[PDB]
Every structure is written in C-alpha cells, then in structure tokens.
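In what follows, a single structure is set out as structure tokens and then discussed.
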Amino acid sequence: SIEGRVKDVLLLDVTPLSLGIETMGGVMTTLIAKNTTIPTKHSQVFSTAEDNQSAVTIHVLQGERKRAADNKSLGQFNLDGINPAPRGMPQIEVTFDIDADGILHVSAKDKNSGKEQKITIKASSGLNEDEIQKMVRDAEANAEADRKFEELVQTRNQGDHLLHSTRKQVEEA
C-alpha cells in the first residue's frame with residue numbers, strides 16, 4: 001500500500017517483476033507479468049513499425065511499467081537479418097515459456113521462414129522497488145539520453161503489435 005508494490009515474491013512464485021521489452025521512447029512493456037506462475041507458457045505475437053523482418057531487439061526488460069526506471073536487465077541482443085521485408089507484416093510470433101527453475105526460454109519466431117532465436121535468459125529476483133525508483137533518480141534522469149533514442153524511435157508510445165527495433169553501429173565516427 002501507499003503505492004509501491006513493484007516487487008512481490010512472497011505469495012507469488014511467479015515471473016518475479018514483470019519482464020518484456022524496452023519499448024518506444026524509453027518506455028517499458030512487460031511480456032509476461034507477475035501472477036504467471038512458473039513454469040509458464042504464453043504466446044504474444046509482435047511486429048515492428050520499421051524494418052519488420054530484419055531486426056527485432058531482444059533487450060528483454062524486467063522492471064515495472066511506463067515510468068522507465070524499469071531497466072532490470074533481461075538482456076540486450078537483436079534478432080537480425082530476416083530477409084528484406086521492412087515495416088509491417090505483422091507475423092513474427094514471439095513465445096515465452098519460463099521453466100520452473102527460472103529461465104526465460106523465449107523464442108522470437110519469425111514467420112518468414114521460422115527464423116527464430118531461443119534465448120535462455122535468467123530472471124532472478126533480489127532487488128528493490130527503489131532499485132527501480134532509485135533508478136528513477138540515476139536512471140530516470142538517464143532516460144533523457146534515451147530521449148535521443150526516442151528520436152531514433154520516432155517518438156510515439158504504446159506499441160501494441162508495432163514495436164520499433166533497429167540497431168546502430170556505422171563505421172563512421
């Protein structure tokens with residue numbers, strides 16, 4: 001109570017903080033949330049708003065929700081190179097089954113040829129609600145640097161199905 005139930009693993013032996021993807025504009029959307037008891041199995045199909053079958057970013061974000069101090073690392077990778085078919089499809093089904101021991105077996109399965117990548121990434125708890133709000137200071141203020149990446153997003157929000165995703169590493173600098 002007094003609004004502060006970010007962490008809750010006592011009578012919830014579940015996916016322990018809510019964990020999905022860093023989203024459009026320094027936002028966080030969970031993929032599977034607490035109340036889903038391990039071992040879990042659940043499908044959520046996604047697409048992108050730009051470059052559909054060419055790069056999904058698999059930076060899975062374990063944190064809270066809209067105010068992005070929700071940067072518990074559940075990754076930072078990218079499923080790249082799914083043939084040239086950019087912007088909108090929308091057929092990349094992403095299934096996330098966690099095991100009972102605690103590992104997110106999530107396969108971003110693409111519907112171009114089943115170009116998939118199954119990561120097995122940890123999800124251990126052991127932190128605080130002001131690990132998130134303590135990251136509202138250090139890191140909610142660092143989300144202004146993510147505002148530069150919100151220009152890279154193209155600035156929007158929500159992202160139901162659509163979900164911007166592109167890496168950046170040119171040779172010039």
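One-based numbering along the chain as shown.
Heads up, header says this was done by solution NMR.
Any Cβ shown, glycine's included, is placed from N, Cα and C.
What Swiss-Prot records for this protein:
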{"type": "MUTAGEN", "residues": "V56 to I (Swiss-Prot position 436)", "note": "In SEG-2; confers temperature sensitivity"}
{"type": "MUTAGEN", "residues": "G75 to D (Swiss-Prot position 455)", "note": "In dnaK756(TS); confers temperature sensitivity"}
{"type": "MUTAGEN", "residues": "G88 to D (Swiss-Prot position 468)", "note": "In dnaK756(TS); confers temperature sensitivity"}
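On the structure: features taken from Swiss-Prot.
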residue: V56; record: mutagenesis position; Cβ within 10 Å: 25
residue: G75; record: mutagenesis position; Cβ within 10 Å: 19
residue: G88; record: mutagenesis position; Cβ within 10 Å: 14
Rounded to the nearest Å - Cα separation of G88 (mutagenesis position) and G75 (mutagenesis position): 24
Rounded Cα separation (Å) that holds between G75 (mutagenesis position) and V56 (mutagenesis position): 13
